[PDB]
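Working notes for the structure below.
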Protein chains: 2
Amino acid sequence: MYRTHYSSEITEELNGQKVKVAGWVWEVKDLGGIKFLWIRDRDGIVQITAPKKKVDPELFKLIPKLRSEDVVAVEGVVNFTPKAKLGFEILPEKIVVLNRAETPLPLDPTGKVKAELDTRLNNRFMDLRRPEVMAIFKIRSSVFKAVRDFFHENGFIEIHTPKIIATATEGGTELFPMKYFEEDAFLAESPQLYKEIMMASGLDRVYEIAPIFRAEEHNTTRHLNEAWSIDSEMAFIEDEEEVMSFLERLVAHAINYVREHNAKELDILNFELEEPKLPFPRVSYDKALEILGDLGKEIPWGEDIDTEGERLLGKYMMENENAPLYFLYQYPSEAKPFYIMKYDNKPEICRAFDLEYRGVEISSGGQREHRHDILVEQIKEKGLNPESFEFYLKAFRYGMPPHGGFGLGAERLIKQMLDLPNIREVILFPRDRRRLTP
Amino acid sequence: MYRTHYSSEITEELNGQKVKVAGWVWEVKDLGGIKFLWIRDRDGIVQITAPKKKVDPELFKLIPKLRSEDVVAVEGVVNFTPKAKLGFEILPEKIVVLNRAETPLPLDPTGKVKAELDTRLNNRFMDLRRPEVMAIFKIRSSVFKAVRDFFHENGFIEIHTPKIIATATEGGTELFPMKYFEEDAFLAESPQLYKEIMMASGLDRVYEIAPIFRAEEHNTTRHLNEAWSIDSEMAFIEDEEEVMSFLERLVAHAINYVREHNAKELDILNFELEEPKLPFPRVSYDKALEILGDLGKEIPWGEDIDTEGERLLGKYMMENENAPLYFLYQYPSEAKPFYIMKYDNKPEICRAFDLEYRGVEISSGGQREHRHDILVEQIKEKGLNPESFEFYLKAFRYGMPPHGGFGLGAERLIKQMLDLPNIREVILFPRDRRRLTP
Ligand SMILES: Nc1ncnc2c1ncn2[C@@H]1O[C@H](COP(=O)(O)OP(=O)(O)OP(=O)(O)O)[C@@H](O)[C@H]1O
Ligand SMILES: Nc1ncnc2c1ncn2[C@@H]1O[C@H](COP(=O)(O)OP(=O)(O)OP(=O)(O)O)[C@@H](O)[C@H]1O
Ligand SMILES: [Mn+2]
Ligand SMILES: [Mn+2]
Ligand SMILES: [Mn+2]
Ligand SMILES: [Mn+2]
Ligand SMILES: [Mn+2]
Ligand SMILES: [Mn+2]
């Protein structure tokens, strides 16, 4: 390996020892009798100091020949000194140019010349050389880890369901059709039917973190046609609040992990990520519509709350409850899927919920209707053909425990967590109405 | 929740305490002065003991009405006693029937009546109720966790790349073409191009665990048309041996995690999983051809080792070195992808390798050709058009360090680890030439 330590792994204990650092040339200053080389790696910049009387003459002449973004490797002695901005410098014994960069660069890694989003996406390898972008992807990886750790700690087993499928769906829209040899298939939009089927297996507590594909009609700063969904389904619940309780703790865990493990990144983003306050407020759909009405926003009882409505509610909840996160629940049964269980005592409302983060939905879920005959009737109430869901319905006939779950969008979670304007900032290679490359 | 404890969570410590267990009716013994009920959850069976003198009369009359696979929940008192074959029994206070099972069952959960693989795959929710099948999926989840933990402990950052691609066409057949609105696109067979593009970003050490899609020409016991690939790419390496060293440690870690945390599942499977012995043997392609030739198996230099060659070599490696895992490396350059670096001093050989587990490939990798101009010539040598790779090639022009990586099949790893005859046993809903549904 061309390096022994990253910029962040050199501590005082190594003072006076030989180390190897490597990365991209950030800056070179030839100041006559002394020269400086700064190398940038994933964690920061390291200073290479070359006093004329202390380095090999060949090294002294090589430095000024180095160019921005050249990939280099340096072997030298660690010297902790107040004179070094970051606390220590490396006195070089050897400098190897591994690969030279061409010029001009596609994007300005110094951040001085700003680039439009599309140019940045077309050149992601350059984009991540900027600390504020690398910060987002480091945080994305931490969020995925925190989520899986929480699931594991809570007895959940990871499962994997098919993305190439040929079964019915409730909406029949936004599908990506594909030929599967002589048969017709589609890319999966959610593992919903499959995770429910597995509730009849004894697994009981499952999660899956995998891509979902939806051919969204038009672009928005909140949707992508390819995204990563964090799905869970859990059995033997007594109501949907047990699912909401689990979800909020999972989300709080992810937020706290980022706050604990990625403070450096949040600082680079000049962002103060709030300590979660559980339980999050619960706002019934009825109450949400009343609040929107007073704001001049009309939603007829029975219809889903639109994006403007969510935005207005998010602001209202921040102003009135200092709550960046809150649940909308007890939705009209007519506004949610046929697989959601209705309140037996008040059928017009159902056990579904949406978790809103800064006024944008990050997750949808609820308790499912596990009683076969009622489920079948609900399919009919949606004007659909139960026979088209036979492979799924069969799983409810041989001992199906009550269950519930949610789908939590990873990009949605991260975008809202960091209060970013566009979802394209949180996935490396976005897919939207017109973007298919890189 | 309807349960507080799984069958495996009840210990001496809880003797005399009240708990709630829940699961599927496994057996009922209906006697005049006592009823016994056994229920099954994902970890095992729990005995419920109901003497007439001790339980509520309604509960006593309820038990005989229960039927196999009905879902029930039981609240009662833990009672340890040598008279209970499993060590303890639950003296029930309340029993609730959550859902009733129809008969006949799609599959026999008692294991007495065997069913063919196709029938089991069609009724996966029933199939996992058998301990030996549940065991496989618990181990699958364990392997995924171990792999991710190892990546994290070694400084790798998780990334996520597109499964819908314009082209890359780093090959010809075996691709699933798909329309992306007006454009022609394909399902990704590997994140190869993307993880390489990210080696120019500073991330340096990345991994991705995600679906891959391949329209395999032939139906085999070792291939699927949809699989999960564990991919990694790492920068600043000096040769492919650094990648092989990392990979063997990753696989050893996964194996040891299973041996340590799934001993119970390994026992249910009547399988002894060996302790990994590092380093695994490294066998050059030339040496493999010599071993095979000595055995009467002739492989013309330059051709890949076929399935029988792999089987013979795997057997030889066990006999000669008690090595169920070993590497094949220094393959002919003509036999590997354009992105593999050739030995500059012996160009007909390249820095690619395959990891074999019980005579079956579980992973391929190598050091890549990070030098732009040479890479372009190799694209040409493979009969491909460099212009089809502009977004990828662009990443090699602005400071690209040397790098290498591998693709490790999750199903391949698990199938081989457990010495299972068919890869369909290790993924819930397989996709092959003739199976598209469920
Ligand atoms: N096109 C998309 N891009 C990114 N994430 C998505 C997309 N569609 C859904 N999700 C995520 O998956 C979660 C569950 O999916 P669900 O089908 O309930 O979403 P939805 O109600 O269609 O979302 P929306 O109202 O935002 O379009 C959503 O809360 C969101 O986090
Ligand atoms: N159809 C498949 N089903 C399952 N896993 C696969 C499949 N194709 C490839 N893999 C896994 O991905 C790894 C990397 O893919 P690669 O393209 O090197 O495979 P391959 O050499 O074509 O495999 P094989 O020779 O078995 O067909 C393989 O080592 C294997 O573990
Ligand atoms: Mn939607
Ligand atoms: Mn929604
Ligand atoms: Mn929703
Ligand atoms: Mn193949
Ligand atoms: Mn192969
Ligand atoms: Mn291979």
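So how was this one determined? The header says X-ray crystallography, 1.9 Å.
In case you wondered, yes, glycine gets a Cβ from its N, Cα and C as well.
Noted in Swiss-Prot for the protein shown:
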MUTAGEN   B:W26 to H  Gains the ability to form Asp-tRNA(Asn) in vitro. Only 2-fold decrease in catalytic efficiency for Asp-tRNA(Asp) synthesis
MUTAGEN   B:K85 to P  Gains the ability to form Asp-tRNA(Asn) in vitro, and is impaired in its ability to synthesize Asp-tRNA(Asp) due to a 8-fold decrease in affinity for tRNA(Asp)
BINDING   B:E170, B:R214, B:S364, B:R368  L-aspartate binding site
BINDING   B:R214, B:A215, B:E216, B:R222, B:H223, B:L224, B:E361, B:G409, B:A410, B:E411, B:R412  ATP binding site
BINDING   B:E361, B:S364  Mg(2+) 2 binding site
BINDING   B:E361  Mg(2+) 3 binding site
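Taking the features listed in Swiss-Prot, we show where each one sits on the structure.
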residue: B:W26; record: mutagenesis position; contacts (Cβ under 8 Å, 6+ apart): B:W38, B:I39, B:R40, B:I45, B:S68
residue: B:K85; record: mutagenesis position; contacts (Cβ under 8 Å, 6+ apart): B:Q47
residue: B:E170; record: L-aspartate binding site; contacts (Cβ under 8 Å, 6+ apart): B:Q192, B:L193, B:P337, B:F338, B:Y339, B:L384
residue: B:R214; record: L-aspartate binding site; contacts (Cβ under 8 Å, 6+ apart): B:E174, B:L175, B:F176, B:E189, B:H223, B:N225, B:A227
residue: B:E216; record: ATP binding site; contacts (Cβ under 8 Å, 6+ apart): B:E174, B:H223, B:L224, B:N225, B:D432, B:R433
residue: B:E361; record: ATP binding site; contacts (Cβ under 8 Å, 6+ apart): B:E310, B:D354, B:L355, B:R412
residue: B:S364; record: L-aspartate binding site; contacts (Cβ under 8 Å, 6+ apart): B:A352, B:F353, B:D354, B:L355, B:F406, B:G407
residue: B:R368; record: L-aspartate binding site; contacts (Cβ under 8 Å, 6+ apart): B:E196, B:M199, B:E233, B:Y339, B:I340, B:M341, B:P402, B:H403, B:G404, B:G405
residue: B:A410; record: ATP binding site; contacts (Cβ under 8 Å, 6+ apart): B:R140, B:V143, B:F144, B:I209, B:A227, B:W228, B:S229, B:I230
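Cβ neighbour count within 10 Å across all protein chains ranks B:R412 highest among the binding-site residues B:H223, B:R412. In the three-state DSSP reading, B:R412 (ATP binding site) counts as helix. Residues from the recorded positions list (B:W26, B:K85, B:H223, B:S364) with a C-beta closer than 6 Å to any atom of ligand 8: B:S364. In this structure, the binding-site residues that sit close to ligand 7, with a C-beta under 6 angstroms from any of its atoms, are B:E361, chosen from B:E170, B:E216, B:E361, B:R368. Checking the recorded positions B:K85, B:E216, B:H223, B:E361 against ligand 2, the ones with a C-beta less than 6 Å from an atom of that molecule are B:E216, B:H223, B:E361. Residues B:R214, B:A215, B:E216, B:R222, B:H223, B:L224, B:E361, B:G409, B:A410, B:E411, B:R412 are recorded as binding ATP; their most distant pair of Cα atoms lies 19 Å apart. Under the DSSP three-state reduction, B:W26 (mutagenesis position) is assigned to strand. The full span of the recorded L-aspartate binding residues, B:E170, B:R214, B:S364, B:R368, taken as their largest Cα to Cα distance, is 23 Å.
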